[PDB]
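Engineer: So that we are looking at the same thing, I have put the structure below in structure tokens.
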Amino acid sequence: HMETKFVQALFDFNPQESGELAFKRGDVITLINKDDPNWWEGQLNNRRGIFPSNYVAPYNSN
């Protein structure tokens, strides 16, 4: 009973390692899931990755 949720980042993230998504400030990130209340997976309009959701804020959400 869930769907995709667009969020807006509030800090640049340059993950050199694999697994973490690459996002910028105020960058729209399509939430892929929320396995952990701390780390949320998202797709930067293409590239997927995991990162602390605390570095963003729901935009398209309610």
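Heads up, residue numbers simply count up from 1 along the chain you see.
If you're wondering, the header gives solution NMR.
Cβ coordinates are placed from backbone N, Cα and C, and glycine is handled just like the others.
For reference, Swiss-Prot lists these features for the protein:
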{"type": "MUTAGEN", "residues": "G49 to R (Swiss-Prot position 201)", "note": "In n2195; loss of interaction with soc-1. Partially restores normal vulva induction in let-60 n1046gf mutant. Partially rescues fluid accumulation in crl-1 e1745ts mutant. Partially prevents constitutive dauer formation in daf-2 m577 mutant"}
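Please situate the listed features within the shown structure.
Structural biologist: According to DSSP, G49 (mutagenesis position) sits within a strand segment. Taking a C-beta cut-off of under 8 angstroms and a sequence separation of 6 or more, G49 (mutagenesis position) has the following same-chain neighbours: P15, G19, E20, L21, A22, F23, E41, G42, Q43.
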